[PDB]
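For reference, the structure is listed below as structure tokens.
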Amino acid sequence: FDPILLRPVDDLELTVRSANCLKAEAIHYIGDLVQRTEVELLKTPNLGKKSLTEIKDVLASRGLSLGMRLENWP
Amino acid sequence: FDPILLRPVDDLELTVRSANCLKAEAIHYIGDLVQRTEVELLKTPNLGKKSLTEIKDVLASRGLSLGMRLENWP
Amino acid sequence: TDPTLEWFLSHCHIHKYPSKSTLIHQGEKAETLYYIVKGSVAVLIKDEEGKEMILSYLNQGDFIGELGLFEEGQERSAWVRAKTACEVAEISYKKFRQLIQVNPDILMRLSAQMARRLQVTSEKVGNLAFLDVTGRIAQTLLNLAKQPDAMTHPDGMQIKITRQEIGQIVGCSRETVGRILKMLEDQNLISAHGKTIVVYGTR
Amino acid sequence: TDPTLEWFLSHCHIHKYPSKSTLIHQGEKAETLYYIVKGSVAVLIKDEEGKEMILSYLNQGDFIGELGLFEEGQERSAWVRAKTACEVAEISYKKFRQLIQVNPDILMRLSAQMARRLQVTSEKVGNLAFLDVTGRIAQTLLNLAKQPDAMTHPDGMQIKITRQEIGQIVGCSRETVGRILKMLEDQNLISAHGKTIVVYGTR
DNA sequence: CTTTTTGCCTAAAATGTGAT
DNA sequence: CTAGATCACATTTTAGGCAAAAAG
DNA sequence: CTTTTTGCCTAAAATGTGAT
DNA sequence: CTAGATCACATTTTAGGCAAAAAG
Ligand SMILES: Nc1ncnc2c1ncn2[C@@H]1O[C@@H]2COP(=O)(O)O[C@H]2[C@H]1O
Ligand SMILES: Nc1ncnc2c1ncn2[C@@H]1O[C@@H]2COP(=O)(O)O[C@H]2[C@H]1O
């Protein structure tokens, strides 16, 4: 398993705009985010290039990224 | 002009075998040698790979080589 | 924080290049070294007629314009042109040398990159010597899912590029690149709609 | 006398390689650097089927087997095979590094050669991307008059090579290389009799 | 006497052919 | 359209080691 | 009020076509 | 033989700057 992937989306300290799209797409835990793809996220209403970019950068300074392929979930 | 090219073949200190083919081909001065080609020299009787090689090496440690293209002669 | 690169920079002139602007003209006198601080550029060469050809893209972190640095009065070997808008570190042949003998680690980092580049370039030769055109395309499609600007996409990695360009990469006509892409689409290897492409099965 | 190279050597194992013997197998683990003391070698790569391709010949003075020296556990990128019989200096990745920080001049000499090699290799790509086969041959015939083992010859520089090989160089069939040579002979550009060839107008 | 050139030799490698 | 690849095999060419011959 | 997403817009660039 | 190049031009696609709209 891995430790950071069991934390809520809240532990990323996002902006209100980024926070509000995630919590309305049923993305509750950080482990759920890293599995999701870049293109997929972008389709979601109210989420454009800058929010997608904030998501990619809060993950990158913290080791993670998008489109990751994971096992053993829940 | 150039200085070494006006010296006799003798100033190269060759072996008797190399010396004897040059003096029988009407190659008297070192300026005449550097103009002559590698393949051309090899056709000449009594001159084989090792003599051709001695000629190329006595010229190389002394700046010169074969197949050189020269002006102002005599 | 990274000290070796940080110190290096403390000795450079920074200059912004607008997209598609030309950073290095093949043939010019070479006296200067460049370093990609941000962006991506295109390395290409040209024949007499003007037909173009892409050697490799370089990205943030990569060096450019080095080849003249070892023998004097050498001339630039290829165009290097800004793919995006770039911010570029610049430093002179004169001064870079003074730097080496102060911290050779820095010469190492350049040299590290040199080697990798020979491997890529050598390989591309192989692509050309051994593979058919349908094939050379394939290799290049995979290499792209490796790039930074590549997007994660459900079926595999997604990329944005033109057919015209692909030609400057794989060395064939643009008409031809189009033809294979309609075939690779029947063969469910890719999803191609516009400059927009899905490379199945990478990632 | 040349001190920098002389000192370098004082730290190497010397080994003789018989002609046509293989010095480096593409793919092997890389932990060692080689240096050509005497002779000439052939740098080539292979496809799955076994078709071969010549990147460049290296001669006395040239370095080989370096590409793994910058990232760890890298694998050899191509065959390197003895063209003549060679006498070869050998030195480890471990120890070469210890040397750099003792005299970076030596890293420079390697690096100098690295750059030139990228230029040649890049160019060969150009040969392939831009020139027809009749053309690629031509470039390669001229490059040969540049080599050490090239002989001065009245009409131009003389070389000894097979058609089969030329193919591994220019990337075409041996049958094809033969055909152009009979044409280049009508066109009084060359004199071809055996492995023996006269390249008119070089020198 | 030695050193170096030349002719001589055969298995193995290199080559032309040419319609599709 | 054009420029090359391809096949098998009868014939040609090369490498290179030795010995006789010539030169020193 | 600001910041960010979305739809909208046109000249300029990219493309398919297909017989030889 | 097979795999690509080639032509001009009618139609399609993209870049990217702005404004209205939505979110905070
Ligand atoms: N094959 C290659 N792959 C990647 N980058 C290259 C290649 N060839 C040249 N370059 C770069 O393009 C630059 C062109 O000019 P320089 O010779 O000054 O330095 C060159 C390198 O930085
Ligand atoms: N394009 C090239 N031109 C000249 N030499 C090369 C080229 N590519 C590889 N080499 C050499 O071939 C070697 C193969 O193994 P290495 O990767 O250890 O190091 C490589 C270089 O020394």
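The numbering of chain C matches Swiss-Prot: 8-210, in order.
Backbone N, Cα and C define each Cβ position, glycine as well.
Swiss-Prot has this to say about the protein:
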{"type": "BINDING", "residues": "C:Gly57, C:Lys58, C:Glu59, C:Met60, C:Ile61, C:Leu62, C:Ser63, C:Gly72, C:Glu73, C:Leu74, C:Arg83, C:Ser84, C:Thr128, C:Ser129", "note": "3',5'-cyclic AMP 1 binding site"}
{"type": "MUTAGEN", "residues": "C:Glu59 to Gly or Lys", "note": "Reduction in activation of class II promoters"}
{"type": "MUTAGEN", "residues": "C:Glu59 to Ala", "note": "45% reduction in activation of class II promoters; 95% loss when associated with AAA-54-56"}
{"type": "MUTAGEN", "residues": "C:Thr91 to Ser", "note": "Growth defect on glucose and galactose"}
{"type": "BINDING", "residues": "C:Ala136, C:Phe137, C:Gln171, C:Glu172, C:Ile173, C:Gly174, C:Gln175, C:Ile176, C:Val177, C:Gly178, C:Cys179, C:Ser180, C:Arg181", "note": "3',5'-cyclic AMP 2 binding site"}
{"type": "DOMAIN", "residues": "C:138-210", "note": "domain 'HTH crp-type'"}
{"type": "MUTAGEN", "residues": "C:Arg181 to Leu", "note": "Suppresses DNA-binding"}
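Across the structure, C:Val177 (3',5'-cyclic AMP 2 binding site) and C:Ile61 (3',5'-cyclic AMP 1 binding site) are spaced 8 Å apart at their Cα atoms. The Cβ of C:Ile61 (3',5'-cyclic AMP 1 binding site) lies under 8 Å from the Cβ of C:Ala49, C:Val50, C:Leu51, C:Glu172, C:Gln175, C:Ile176, each of which sits 6+ residues away along the same chain. Listed in sequence order, the residues of the same chain lying 6 or more apart from C:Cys179 (3',5'-cyclic AMP 2 binding site) and placing their CB within less than 8 Å of its CB are C:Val140, C:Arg143. When the binding-site residues C:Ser63, C:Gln171 are compared by the number of other C-beta atoms lying within 10 angstroms of their own C-beta, C:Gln171 comes out lowest. Proximity of the recorded positions (C:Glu59, C:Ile173, C:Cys179) to ligand 1: a Cβ under 6 Å from the molecule is found for none of them. For C:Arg181 (mutagenesis position), the nearest neighbour among the binding-site residues C:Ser63, C:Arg83, C:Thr128, C:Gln171, C:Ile173, judged by Cα separation, is C:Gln171. Each of the recorded positions C:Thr91, C:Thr128 was scored by the number of other CB atoms within 10 Å of its CB, and the largest score is that of C:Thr128. When the Cα of C:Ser63 (3',5'-cyclic AMP 1 binding site) is compared against those of the recorded positions C:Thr91, C:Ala136, C:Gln171, C:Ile173, the shortest separation belongs to C:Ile173. In sequence order, the binding-site residues near chain D, meaning those of C:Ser63, C:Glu73, C:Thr128, C:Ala136, C:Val177 whose CB lies under 8 Å from a CB of that chain, are C:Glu73, C:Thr128, C:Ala136. Proximity of C:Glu59 (mutagenesis position) to non-local residues of its own chain (separation of 6 or more, Cβ distance below 8 Å) is seen for C:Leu51, C:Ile52, C:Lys53, C:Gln175, given in sequence order.
When Cα-Cα distances from C:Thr128 (3',5'-cyclic AMP 1 binding site) are compared across the recorded positions C:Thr91, C:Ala136, C:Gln171, C:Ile173, the shortest belongs to C:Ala136. Among the record's 3',5'-cyclic AMP 2 binders, C:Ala136, C:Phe137, C:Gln171, C:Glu172, C:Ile173, C:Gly174, C:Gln175, C:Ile176, C:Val177, C:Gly178, C:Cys179, C:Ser180, C:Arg181, no two C-alpha atoms are more than 23 Å apart, and one pair sits at exactly that spread.
Within the same chain, no residue at least six positions away from C:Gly57 (3',5'-cyclic AMP 1 binding site) has a Cβ under 8 Å of its Cβ. Within the same chain, the residues at least 6 positions away from C:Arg83 (3',5'-cyclic AMP 1 binding site) whose Cβ sits under 8 Å from its Cβ are C:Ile31, C:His32, C:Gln33, C:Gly34, C:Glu35, C:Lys36, C:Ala37, C:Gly72, C:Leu74, C:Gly75, listed in sequence order.
When the binding-site residues C:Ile173, C:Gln175, C:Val177 are compared by the number of other CB atoms within 10 angstroms of each CB, C:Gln175 has the fewest.
According to DSSP, C:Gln175 (3',5'-cyclic AMP 2 binding site) is assigned to a helical segment.
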